[PDB]
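Worksheet: one structure, shown below.
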Amino acid sequence: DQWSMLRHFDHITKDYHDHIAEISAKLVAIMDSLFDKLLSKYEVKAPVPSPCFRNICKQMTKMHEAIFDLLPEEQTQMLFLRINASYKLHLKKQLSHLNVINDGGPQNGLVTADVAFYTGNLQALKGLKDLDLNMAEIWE
Ligand SMILES: [Mg+2]
């Protein structure tokens, strides 16, 4: 009956959500290593988008294309929030290293511009328009 069928479904899929998060952990780790490699070398200058940010955004795009049909929408949103958190951590580290501060000066302006390219790229991907990226965190 419908009840027994669904009990079988429940048993078969009981770990589905937890296991997707575990595979997604490996994907976050891959992107985290890319961000560390790229952002450790980032220099603030025109033109924008900088080569660093073009590369980050291209890989984010390719990642989205690769997993779109493999993850439910909510998990894809959650994945991108984790990827974003990694990006912000590495960007914050580099801005601190370079002594770039949020004072409205030309250097701050260039980072704001590069980040606008990043945010625009991310939010233009299917399902990601209303992600709360909290990019202001990078100046903490
Ligand atoms: Mg300046």
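Count begins at 1; order follows the chain as displayed.
The header says X-ray crystallography, 1.7 Å.
Any Cβ shown, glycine's included, is placed from N, Cα and C.
Here is what Swiss-Prot says about this protein:
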VARIANT   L133 to Q (Swiss-Prot position 967)  In wr; destabilizes and consequently reduces protein levels, as well as those of the GARP complex
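Taking Cβ-Cβ distances under 8 Å and a sequence separation of 6 or more, the neighbours of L133 (variant position) in its chain are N84, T119, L122, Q123. Mapped onto three states, the DSSP output places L133 (variant position) in coil.
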